[PDB]
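Trainee: Just dropping this structure here.
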Amino acid sequence: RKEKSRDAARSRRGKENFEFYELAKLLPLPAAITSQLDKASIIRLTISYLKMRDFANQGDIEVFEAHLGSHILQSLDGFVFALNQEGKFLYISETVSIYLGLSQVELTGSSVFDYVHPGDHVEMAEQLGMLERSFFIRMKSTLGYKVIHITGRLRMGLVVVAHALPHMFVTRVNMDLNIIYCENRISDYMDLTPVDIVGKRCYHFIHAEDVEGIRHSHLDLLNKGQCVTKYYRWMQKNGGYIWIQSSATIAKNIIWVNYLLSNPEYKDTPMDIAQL
Amino acid sequence: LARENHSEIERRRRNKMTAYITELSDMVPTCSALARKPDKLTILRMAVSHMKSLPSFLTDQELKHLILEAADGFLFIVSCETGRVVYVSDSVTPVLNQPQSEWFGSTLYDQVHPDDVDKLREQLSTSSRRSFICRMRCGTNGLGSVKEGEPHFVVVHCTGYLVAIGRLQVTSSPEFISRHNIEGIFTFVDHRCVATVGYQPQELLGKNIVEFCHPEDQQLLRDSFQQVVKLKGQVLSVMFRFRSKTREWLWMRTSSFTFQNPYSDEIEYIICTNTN
DNA sequence: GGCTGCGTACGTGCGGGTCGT
DNA sequence: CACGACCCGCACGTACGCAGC
């Protein structure tokens, strides 16, 4: 009866396990980790590999080439990943382990929702439809969430470069963006010095066509703790504006890291009443 | 408390595992063209057969193109003293519109904006990673209204260690807009008024909009302004006659709202969008 | 309906894992 | 580097569902 079942079923499990571990051995990972690997993570990786190749081929002098991969990946200040029409990571570079602590083998195949902070789900399901893409989320960091800024495009499946968060000057401001402290170096780049900006808020200085965008970034900062604004225009005391992009954080004093972009444009005609 | 928890954990594992099996069944086209559902074993034998038939998961090409679709990213390598572009990937063409030959061999100083050389210089030095923002020339823009027949300088985000990915951040580059106090005094006039109503911006600043209004619609203008004061962030548009700087009554629709601080909720000003 | 090849689903027992005070 | 504290993986054995001389 069952002796045939004992050794016949043990034989079936043998064939099984052999197929699993050779399938594991052939994976695009080195022999080192493709050898000793989890049994279900095997099929995670294989599935996401066929899914990702279908994903790529269904859409639209010697040194600096041989390490193309590691140069692209370790030049970027973030990790790059590709999802599909459902949300499953069809690819993610190993470098994510730098900024979030997550294992590439662990993330390849799982739903992205599994590793994003709930409450920001319906935002991302919104962003994948569940053509350009750019938003802030919170991802499981094991170094308990990081403010991940992602930019990418949606093709049916999103493709994203993403970076983490903790000719430039720092300002301390209140939560309402009232300039508290300011570095002196602003006299390098702007017409006013850290006294004729302190007291008033950021909004009396943004170019009035940007105040919409900076407002939205203020919102995202407020609800998620960190933000990066869009290229905006900070009016000068005499006329015009200069282009700024700020990396901003909270926890409470806002710190506002202003990356300079350009010199004073159009410095004659005055825009605001603060220029008369 | 451990027998049931474990029997149900294992049941979860069987649903999961067999779901990977059946999910991968319709992946390898051998099993998706076959008449009926095959043996699990023979299924995954077909899987290793067709998998053997083929830097993680993605080739150098697919990771280049994926950086490109991702965020307009192209690799380049220059010298850390001269600026000589000793390498660039071809992705530069769908990024900047430079042929690969006009970029190879030349200088990065020569390719950026004339004003964006100083910061670029501050990149090729000492006294390890790099990340900076610089404008670049297009050839055959993303920082302000396109000028009249001038060259096009995009805002490239550069990361690397010099080996760098340069990626565009497209989602940041953005009648006439104005601001007012709760009494309707022009606290800001965008330059477009020059071609919209003819005046110069200082020729409106400090003044009240009802001054430029037709004597028959002025009361409407005041009731509306008081209303957008009383609408909070809610928008309200009004059509009235505007006396231009050429002796003419232009019909003018202006939507306006109050800008309430996202945090302290205070009235910063009232934003007008004045269109003909 | 006997009983065996052939295959998937179920439950539990074991050895290798990570926490915690 | 312990120690039950477990949790999770793994395989083992077996039980139920279908072919056929």
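Here chain B follows Swiss-Prot for its numbers: 89-142, 156-228, 259-271, 291-311, 337-349, 362-463, in order, are the residues you see.
The deposited model was determined using X-ray crystallography, 4.2 Å.
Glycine residues also receive a Cβ, built from the backbone N, Cα and C atoms like all the rest.
The feature domain 'bHLH' is assigned by Swiss-Prot to B:89-142, with sequence analysis given as support. Looking at Swiss-Prot, you'll find the mutagenesis B:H94 to A noted as follows: Reduces DNA binding. In Swiss-Prot, a published mutagenesis experiment is listed as B:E98 to A, annotated Reduces DNA binding. The mutagenesis experiment B:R102 to E is recorded by Swiss-Prot, whose note states: Reduces DNA binding. Decreases transcription factor activity. Among the sequence features in Swiss-Prot, the mutagenesis site B:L112 to E is noted as follows: Impairs heterodimer formation with EPAS1. Impairs heterodimer formation with HIF1A. Significantly destabilizes ARNT?s heterodimeric interactions with both NPAS1 and NPAS3. Compromises SIM1:ARNT heterodimer stability. Compromise NPAS4:ARNT heterodimer stability. Compromise AHR:ARNT heterodimer stability. Under its mutagenesis entries, Swiss-Prot includes B:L112 to D with the note: Interferes with transcription factor activity. In Swiss-Prot, a mutagenesis experiment is listed as B:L132 to E, annotated with the note Impairs heterodimer formation with EPAS1. Impairs heterodimer formation with HIF1A. Significantly destabilizes ARNT?s heterodimeric interactions with both NPAS1 and NPAS3. Compromises SIM1:ARNT heterodimer stability. Compromise NPAS4:ARNT heterodimer stability. Compromise AHR:ARNT heterodimer stability. Per Swiss-Prot, mutagenesis B:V136 to D is noted as: Impairs heterodimer formation with EPAS1. Impairs heterodimer formation with HIF1A. Significantly destabilizes ARNT?s heterodimeric interactions with both NPAS1 and NPAS3. Compromises SIM1:ARNT heterodimer stability. Compromise NPAS4:ARNT heterodimer stability. Compromise AHR:ARNT heterodimer stability. Under its mutagenesis annotations, Swiss-Prot gives B:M139 to D the following note: Interferes with transcription factor activity. Quoting Swiss-Prot on the mutagenesis of B:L164 to D: Does not affect transcription factor activity.
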Trainee: Just counting, how many other CB atoms are there within 10 A of the CB of B:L164 (mutagenesis position)?
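Mentor: A 10 Å sphere around the Cβ of B:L164 (mutagenesis position) contains 22 other Cβ atoms.
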Trainee: How big is the Cα-to-Cα gap, in Å, between B:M139 (mutagenesis position) and B:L132 (mutagenesis position)?
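Mentor: A Cα-Cα distance of 10 Å.
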Trainee: Which of the mutagenesis positions B:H94, B:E98, B:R102 have a Cβ less than 8 Å from any Cβ in chain A?
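Mentor: Out of B:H94, B:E98, B:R102, none lie under 8 Å of chain A.
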Trainee: Just how many other Cβ atoms lie inside 10 Å of the Cβ on B:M139 (mutagenesis position)?
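Mentor: Here the count is 17.
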Trainee: Express as a whole number of angstrom the distance that separates the Cα of B:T271 and the Cα of B:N291 across the 19-residue gap.
Mentor: 13
Trainee: If you draw a 10 Å sphere around the Cβ of B:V136 (mutagenesis position), how many other Cβ atoms fall inside it, taking every protein chain shown into account?
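Mentor: So the Cβ neighbour count for B:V136 (mutagenesis position) comes to 19.
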Trainee: The deposited coordinates stop at B:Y311 and pick up again at B:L337, leaving 25 residues out. What Cα-Cα distance does that leave, in Å?
Mentor: 6
Trainee: With helix taken as DSSP H, G or I, strand as E or B and everything else coil, how many residues of the domain 'bHLH' (B:89-142) land in each class?
Mentor: 41 helix, 0 strand, 13 coil
Trainee: Among the mutagenesis positions listed here, B:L112, B:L132, which has the most company in the form of other Cβ atoms within 10 Å of its Cβ?
Mentor: B:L132
Trainee: Where does B:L164 (mutagenesis position) sit in DSSP terms: helix, strand, or coil?
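Mentor: It is helical.
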Trainee: Name the residues of the same chain, 6+ apart in sequence, whose Cβ is under 8 Å from the Cβ of B:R102 (mutagenesis position)?
Mentor: none
